[PDB]
Amino acid sequence: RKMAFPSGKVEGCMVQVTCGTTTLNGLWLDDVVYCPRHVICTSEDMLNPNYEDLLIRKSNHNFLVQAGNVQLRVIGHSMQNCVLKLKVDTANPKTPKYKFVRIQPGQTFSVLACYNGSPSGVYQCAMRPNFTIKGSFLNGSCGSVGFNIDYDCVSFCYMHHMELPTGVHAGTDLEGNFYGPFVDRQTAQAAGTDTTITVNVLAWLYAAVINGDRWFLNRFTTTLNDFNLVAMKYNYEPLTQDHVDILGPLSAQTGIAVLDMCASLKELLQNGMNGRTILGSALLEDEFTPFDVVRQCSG
Amino acid sequence: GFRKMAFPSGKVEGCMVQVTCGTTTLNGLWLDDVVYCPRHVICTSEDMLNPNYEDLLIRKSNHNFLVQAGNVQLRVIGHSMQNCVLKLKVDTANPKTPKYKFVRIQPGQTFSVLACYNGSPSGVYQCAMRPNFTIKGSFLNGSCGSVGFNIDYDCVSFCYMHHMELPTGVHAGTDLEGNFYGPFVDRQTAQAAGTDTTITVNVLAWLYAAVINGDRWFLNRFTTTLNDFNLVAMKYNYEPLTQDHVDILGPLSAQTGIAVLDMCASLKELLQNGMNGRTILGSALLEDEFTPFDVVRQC
Ligand SMILES: *[C@@H](O)[C@H](C[C@@H]1CCNC1=O)NC(=O)[C@H](CC(C)C)NC(=O)OC[C@H]1C[C@H]2C=CC[C@H](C2)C1
Ligand SMILES: *[C@@H](O)[C@H](C[C@@H]1CCNC1=O)NC(=O)[C@H](CC(C)C)NC(=O)OC[C@H]1C[C@H]2C=CC[C@H](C2)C1
């Protein structure tokens, strides 16, 4: 089951940011509010914005930052890649311990979908290999963030900026660098062909083994290079060394070597399921990370 | 986009505490100056095999209950039992108490679960009350006292408190008056549920969601009467569709231009032919834990 992180620590950081009649969400940490820089655009500006020129025309007093109906006075501003940073005169007393991280494809995170600075729902997303996410985002959702929580610390990894023709979503890290080859312009853009997240499928197979569903374990092994070359013919991602390493704990727990599991997956790709199921499904699941399998099979 | 989405959990996170009696620890819900929790906290492992709860409870004193909110012990100054829930009066009001109600939900209705361990929130997810009054949750040892809820405006409606897992892996619990959903008892003995059925009005909502998101492969030119649909639905262990259900689906029908009974004829075809390998909103199975309201809210 997809399980999100408890959202309270992030809810306490959500604000709204308005420039003119353009409103979206911002993230208030200490005395800085982070938000998408296209808040400075009119609808017509978005077709072909010159952000440097648009921002030179702005001053601190052109930005309306609100926590609910309570205005936070803006005392400084700057642009960092595709994010605006607004210094405000109040440090957020609900600021959690936090970090800004840039995630890899395959990593999952919780999204707190917000409208007008108000949280509406929380759900789990996986960053696809084509650097899109299958979100649920409507008009006004920009500036909603994705995050993971480890012990005390919220790791912010995603800020929402746009939807693509195919219905999927694109955005940046909290330094304003897009995931993928997208730009914050209201122009026709296309997500490239997606692929299956191999490291997560392997995590799912380990989860199946942990729960006693292990008919697919075969008697073979493989090399990582051989496996990578075969898997790409099935539109699966190649594994990295870091992938092998993050499967370590599940490999240790089950006693199944990573490359033996790779050989088992290879046989599933080459010969199919043959009518059988795994964890009550004939589809291989690729949106649970090794950490997610551990998270859920533990507490 | 369309995603299984939970309510933001912050208002509930600020109510979760840890309750300890003997070697038994679970979670409580702290509202104003009362902590609510499952009464089986008062049982030893031996007591749980066949507890006479009124007899066990009369023998406890206030100081037998250790309530911890974070690193802070709250002193218990009174205790009573309401059906299967224990109410501990404490000497401190929870300053984070939200506006709240206690409600008893109907089978087929959805809610969000905040899974907690040792009074600390661990994850949030969306559940439905099944027709057989189980829930397909993700609960581990120590999760008891986790609650299910819905949020409307500023108001949290608590509808579920977690008590147990069945041999089949599904879960059972009570409302906040301590009455179980279903024919279950808080005794450590193997218990089976009634035959489950599929929540038909929810499957139809999800099929409409799939259209709203541009997928209509499963539609057809046929139609059906309500009764002839219900004959087929019951044959496949689907719940009957009422005229209230038809009405409740009106907004989705209007939006998409697909009459409710036309979508019923679509579902009838899916039930009689299967999906022939295809998928809907990424699922190889018909999903029945989105209500019409859930779909509408998110679309
Ligand atoms: C937040 O400002 C907003 C969120 C999106 C609106 C609908 N769903 C979203 O996720 N972002 C934008 O409106 C964005 C601003 C540009 C400056 C980057 N543009 C955008 O997302 O365009 C998508 C629109 C327009 C058509 C194109 C593709 C999808 C769909 C039709 C919605
Ligand atoms: C909370 O105290 C705890 C939560 C469950 C533990 C495992 N998953 C849960 O949801 N509740 C209990 O342990 C409960 C106490 C009784 C007094 C009502 N009993 C229970 O849930 O039994 C199920 C356990 C024990 C074995 C029997 C069948 C299923 C499985 C093995 C889990």
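What you see of chain B is 3265-3563, where the numbers are those given in Swiss-Prot.
How was it done? The header gives X-ray crystallography, 1.5 Å.
Placed from the backbone N, Cα and C atoms, the Cβ positions cover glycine too.
Annotation source Swiss-Prot lists active site, for 3CL-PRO activity at B:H3304, citing sequence analysis. Natural variation at this site is recorded by Swiss-Prot as B:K3353 to R, annotated: In strain: Beta/B.1.351. A natural variant is reported in Swiss-Prot for this position, B:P3395 to H, and the note states: In strain: Omicron/BA.1, Omicron/BA.2, Omicron/BA.2.12.1, Omicron/BA.2.75, Omicron/BA.4, Omicron/BA.5, Omicron/BQ.1.1, Omicron/XBB.1.5, Omicron/EG.5.1. The annotation active site, nucleophile is assigned in Swiss-Prot to B:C3408. Quoting Swiss-Prot on the natural variant B:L3468 to V: In strain: Zeta/P.2.
Annotated features, which come from Swiss-Prot, shown on the structure.
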{"residue": "B:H3304", "record": "active site, for 3CL-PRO activity", "DSSP (3 states)": "helix"}
{"residue": "B:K3353", "record": "variant position", "DSSP (3 states)": "strand"}
{"residue": "B:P3395", "record": "variant position", "DSSP (3 states)": "coil"}
{"residue": "B:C3408", "record": "active site, nucleophile", "DSSP (3 states)": "coil"}
{"residue": "B:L3468", "record": "variant position", "DSSP (3 states)": "helix"}
Key: Distance, B:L3468 (variant position) to B:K3353 (variant position) (CA atoms, angstrom)   = 45
Ask   = If you count the C-beta atoms lying within 10 Å of each candidate's C-beta, which of the recorded positions B:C3408, B:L3468 ends up with the smallest number?
value = B:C3408
Ask   = Out of B:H3304, B:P3395, B:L3468, which of these recorded positions is nearest B:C3408 (active site, nucleophile) by C-alpha distance?
value = B:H3304
Request  = Report the member of B:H3304, B:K3353 (the recorded positions) whose C-beta atom has the most other C-beta atoms within 10 angstroms.
outcome  = B:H3304
Query = Once the chains shown are all counted, how many other Cβ atoms turn up within 10 Å of the Cβ of B:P3395 (variant position)?
reply = 22
Ask   = Cα distance, B:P3395 (variant position) to B:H3304 (active site, for 3CL-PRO activity), nearest Å?
value = 26
Spatial separation of B:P3395 (variant position) from B:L3468 (variant position) - C-alpha basis, Å = 16
Listed recorded positions with Cβ under 6 Å from ligand 2, out of B:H3304, B:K3353, B:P3395, B:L3468 = B:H3304
